[PDB]
Amino acid sequence: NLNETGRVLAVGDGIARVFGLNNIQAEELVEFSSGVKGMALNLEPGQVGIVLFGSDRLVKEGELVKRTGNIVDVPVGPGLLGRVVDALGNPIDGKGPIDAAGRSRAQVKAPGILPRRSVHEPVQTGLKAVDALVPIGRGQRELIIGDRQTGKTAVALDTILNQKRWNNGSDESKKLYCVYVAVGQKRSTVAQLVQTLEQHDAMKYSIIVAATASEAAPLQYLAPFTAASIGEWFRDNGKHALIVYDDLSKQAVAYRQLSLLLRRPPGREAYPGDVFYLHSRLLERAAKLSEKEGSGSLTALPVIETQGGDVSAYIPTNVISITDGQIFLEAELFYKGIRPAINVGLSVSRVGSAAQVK
Amino acid sequence: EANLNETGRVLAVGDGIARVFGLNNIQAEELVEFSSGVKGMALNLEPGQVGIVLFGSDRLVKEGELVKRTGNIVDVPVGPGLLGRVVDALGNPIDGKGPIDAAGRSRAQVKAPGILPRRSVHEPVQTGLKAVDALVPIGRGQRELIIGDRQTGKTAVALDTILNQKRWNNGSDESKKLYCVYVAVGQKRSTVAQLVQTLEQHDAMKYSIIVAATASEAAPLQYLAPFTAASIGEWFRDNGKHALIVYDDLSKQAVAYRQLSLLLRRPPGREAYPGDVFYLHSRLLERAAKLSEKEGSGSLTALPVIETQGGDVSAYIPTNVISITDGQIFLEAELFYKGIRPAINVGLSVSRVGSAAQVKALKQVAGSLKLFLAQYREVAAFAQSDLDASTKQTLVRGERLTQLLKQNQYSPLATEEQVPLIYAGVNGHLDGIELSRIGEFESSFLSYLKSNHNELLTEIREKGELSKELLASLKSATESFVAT
Amino acid sequence: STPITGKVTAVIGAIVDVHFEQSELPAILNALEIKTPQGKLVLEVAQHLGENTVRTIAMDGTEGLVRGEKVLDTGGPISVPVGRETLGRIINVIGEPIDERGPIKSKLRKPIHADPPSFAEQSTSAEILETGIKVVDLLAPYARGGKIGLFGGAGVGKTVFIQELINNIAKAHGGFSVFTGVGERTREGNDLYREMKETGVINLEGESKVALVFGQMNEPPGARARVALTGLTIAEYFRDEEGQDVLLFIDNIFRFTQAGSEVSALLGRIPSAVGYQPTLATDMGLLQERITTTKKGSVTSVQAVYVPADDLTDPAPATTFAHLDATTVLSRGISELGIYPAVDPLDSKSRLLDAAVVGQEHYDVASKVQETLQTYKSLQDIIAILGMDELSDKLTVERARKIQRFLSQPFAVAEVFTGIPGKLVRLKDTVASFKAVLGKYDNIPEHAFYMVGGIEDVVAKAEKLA
Amino acid sequence: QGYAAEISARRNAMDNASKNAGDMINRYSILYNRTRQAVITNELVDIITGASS
């Protein structure tokens, strides 16, 4: 029977061509006999392109492949607060299982035109230059763009820390939960951040989804999506979540790996053709819902890395045309004394005073 | 009896291209007709299948369609019957003035004139533009590139040229006439229509032929447009007559051929353009020439148009065309806003033929005018504080010379009205006049000549040279107006 | 009705292959439907691959699509509701009320893929469209019936720009208006709907003056590469069949070719320069050409163009330029001065800037304004090395810091940006206002021409000494 | 003598300047080409790579 199973025609590089799966869905989850999970993306006539989520050695020729009947999904709820989970939702901090309050898909469509309210609620970062010049709004998308070692993550981090004043308070509506999406980073660093968070008593109101560079390419691919779902539960339930994608440049890097190994034609800079769609459907999910829906919001702070201070690059331009803002950190201003090295000339907040303190 | 020799079935279709099985006895670059009605020409003659490029919407064609041969290479009807008619890239009427009586047909791809049957360019193409006829003279059979950036006046220049031709095309002598051919490639219909009505309000549309391959029409149509039109005008050359053809613009034809080659699975080159993207433009332009007295002495002059991005002129396509044309005419945005119109950068814009194809009367009065400005531009910076004597006067001349080169659109001046204005400049009879009224000086001065010194103009018009007695009388007429 | 059955052969991302039987293949550009538990999936026939197989482009993310599903041909291109009933209703690419106000009582439904007017049906007409903004109205006038378009990258404030145009012109315009949002921000698209309702342009029970067509970036390429055509066909009907003056707003037009780039590679094409599509000048052609003025009706288009990296050489802004009768280039450098809008006076040029169009005086004044400016960009090198001391020319070099400031105009739409009450100057006023300055009004340095109305405002702003 | 010693010192000051502007116009000139050749090649690689399919 080929209807629900399939044998491996060829395997390698996290890619697995499978014969059969005649009733497999697109983007459906698949399990292998050796234990490693996978994902269908190419439903070619003869075979099936499947990106693995683990090692390659596990998969051999003629190996049996099962179906899951499930589209990639992750557990969501308040239970994730104070925990660290991978791209699949599984706890990696070794603190027992997570309390699942429902499972929202990883590929959620963004709220349409109708159910939306103009961003008006400020997000106090505690940082002078930021709040003073380019304030952030709940549902707003402000991008942190700049080269390496300019303190991009720094600006993001401090924002989470400042929200403590409202997280320990009584009024739930004044609270702003946090979601951190470590992508392409190293495990040692993610361990340093959490150490700093619990040193300001901030882990209690933060959820950390990390897909480190060591993890498979697909895991870094879903990382931001699955992380968005984690923060969406708060948006869907009259609460306020703020999600930080760091680093996004590394997400696209991963997605380029998938496509090039699946043998999908390359576009600019080798990047896949739909690399703009990759961040469009991702960031749009972050928004301020309407009053009929519960006025729940989701604030996104995407982080992109530029090479040589070249905003004119391909990926940087894409994300820029997406976000409703941009905090450009220069390295020259950094060592010259100005910290954070925000460039007033290139940084703007389209929302403006609309979501600022009177 | 479907024998696969003249019939063909569509194996596949899409991307504006249709792969067809059969059509065994077909020629390269031959047309074919589909069941739907729309046609196409066959480029790729692969072993099993045959690649045809559609002239219309690919929707009309379906898989397993019937394809019939035409037995005709891309050809277009030529002759005088097109004079004053607007036709598409195939010779079809689109103006609605009815059918077009053809005086024979000719292929779109015609071999350029050999090395022997050509004559040294000596016959001038008076553009009517002071800056052009004086600084960069264009000769019959020559190829002067109208290169520049968007919205600088590339078309505005080429147009005024066609307009000045009235002075002869209304005359009886056919050897002095100069029929025109405007090839609109890529332009939007609105613009092309706008052009016609403008040529109409000047009665210069009666001796012009417009070929229209707009941005809407398929790629192959924009690919053929120039070649097709090159034949329409080549008719005049072959019959002892003179024709001027303007390609507006070649930058967009290149893109078109790129679109074709890319979809036809052909090897890409620098910036996506196929290998023979140079041979495309080379085939075309090298067709324009002045034939030897042996055959007819007819001439086909070509003014190609290139739209350069951000001023860059070292790009693949731009530099390609330049290395073929017998000279270039550059237009800067800097000068355009500054007030200098047409904005011509004499420092870069130079004709190869030059002097040989210029009115001898104009050559005499503006021999040093070319240099004057070349030295005026570098001394122009000295504005920022004190002037000696050697550079004190140079700053005086050019400051009003270029102010005189300024010429409003749709107002071509005859060579008989040029030499007086250029004589006053070069010799220095205008050096002592406030620039504010230099513009109005041109008018009042020309009206003074036509009324009082009508004879002085009629001898220049007819003779085209300046005699010792004539040139001397010219000075007197000038200094006489300087007083009043 | 003759239902045509098909079997999904393959699915790679957004590219779906559908198989059919012999001699029953739907033509290219046709619409194919697939019934899904959640709703309906729409596909567009792109190419005939051979062996009775067709390749299609998804209109909605094909995530969950099962292999071998039954597809139903509609017979023609995706037909959208056209007519009076389209007014005051937000509909998507496919053509269904996404403003959640029940179905549309549409009488007719016309395909989105239609051939542009022929050369003969063209209508050469040069009429000046009076906007209000000084930096534009004067130097680069909009053309009623012409194709206007503003360029610029992110941060130049394009979406906030077209919002001022709608308030000023759309209400004054005596006819229908159609807005089409392509691949732009959904939240800002929502702010438009929130605005126009409180403006009095959109009434749920009363008169609806403008129709709405959205397909924001959050949607797959196939939809964004077609949603531009959906809004077009709608406004198109109000031109010919309704015999009235139309007004079309596109935002953003760049997302149209951008969406064509995404699919181009996937569909199996050899990428073009800058990774774009081999079919760029013809796709833009088969789109812009339908937005023209004919003998039946006239269409005034205001298109927003996004410039990748503020690089004007990009094939996207490049091909768009040649289609516009008038432009309003937005640069990141002009806003950093303070002057709003961020209109660059040395790249914004309209073909209506003719002596036989706006009036000799109008042109004469407009030419002096341009002369004074350019010299700065070139003579600036002396100012960075020394300043304004070597200037001999010295009276004209200073008018640059005065005229450039006077070009700024306050708006009522952008109140949450400056808090400064807006001003709306007309046509003739701006003309007579500049001629005087070109140096009579040379007495007041710096502020006095900054963020002010016509010329009567300048007098009231010179009093309050700053 | 004060504004004479100055003019005599300004010529000197800017003769060394034009020469110093030489080790720039030509230095970065080479760097422009090193970038132009690398732009045409890299711009062409993406085309060839995406043409192998």
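Chain D uses Swiss-Prot numbers throughout; the residues present, in order, are 257-309.
Just so it is clear, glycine is given a Cβ too, placed from its N, Cα and C backbone atoms.
The secondary structure of D:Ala273 (mutagenesis position), as reduced to three states from DSSP, is helical. Around the Cβ of D:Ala273 (mutagenesis position), 11 further Cβ atoms fall within 10 Å across all displayed protein chains. Experimental mutagenesis at this site is recorded by Swiss-Prot as D:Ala273 to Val, annotated: Lower activity.
Under the heading of mutagenesis, Swiss-Prot lists D:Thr297 to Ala and annotates it as follows: In ATP3-5; dominant suppressor of the slow-growth phenotype of yme1 strains lacking mitochondrial DNA. Taken residue by residue with DSSP, D:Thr297 (mutagenesis position) is part of a helix.
Non-local contacts of D:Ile303 (mutagenesis position) by the CB criterion (under 8 A, 6+ apart in sequence, same chain) are absent. Under DSSP, D:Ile303 (mutagenesis position) is assigned to a helix (H, G or I) in the three-state scheme. Quoted from Swiss-Prot, the note attached to the mutagenesis of D:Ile303 to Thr states: In ATP3-1; dominant suppressor of the slow-growth phenotype of yme1 strains lacking mitochondrial DNA.
For the natural variant D:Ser308 to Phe, the note given in Swiss-Prot is In allele ATP3a. Counted within 10 Å of its Cβ, the other Cβ atoms near D:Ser308 (variant position) come to 9, all protein chains included. In the three-state DSSP reading, D:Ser308 (variant position) counts as coil.
In sequence order, the recorded positions from D:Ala273, D:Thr297, D:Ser308 that place a Cβ under 8 angstroms from a chain C Cβ amount to none. Cα of D:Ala273 (mutagenesis position) to Cα of D:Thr297 (mutagenesis position): a span of 36 Å. D:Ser308 (variant position) is 17 Å away from D:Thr297 (mutagenesis position) when you measure Cα to Cα.
Cβ contacts within 10 Å of D:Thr297 (mutagenesis position), excluding its own Cβ and spanning all protein chains shown: 10.
When the C-beta distance to chain B is held to under 8 angstroms, none of the recorded positions D:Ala273, D:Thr297, D:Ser308 remains.
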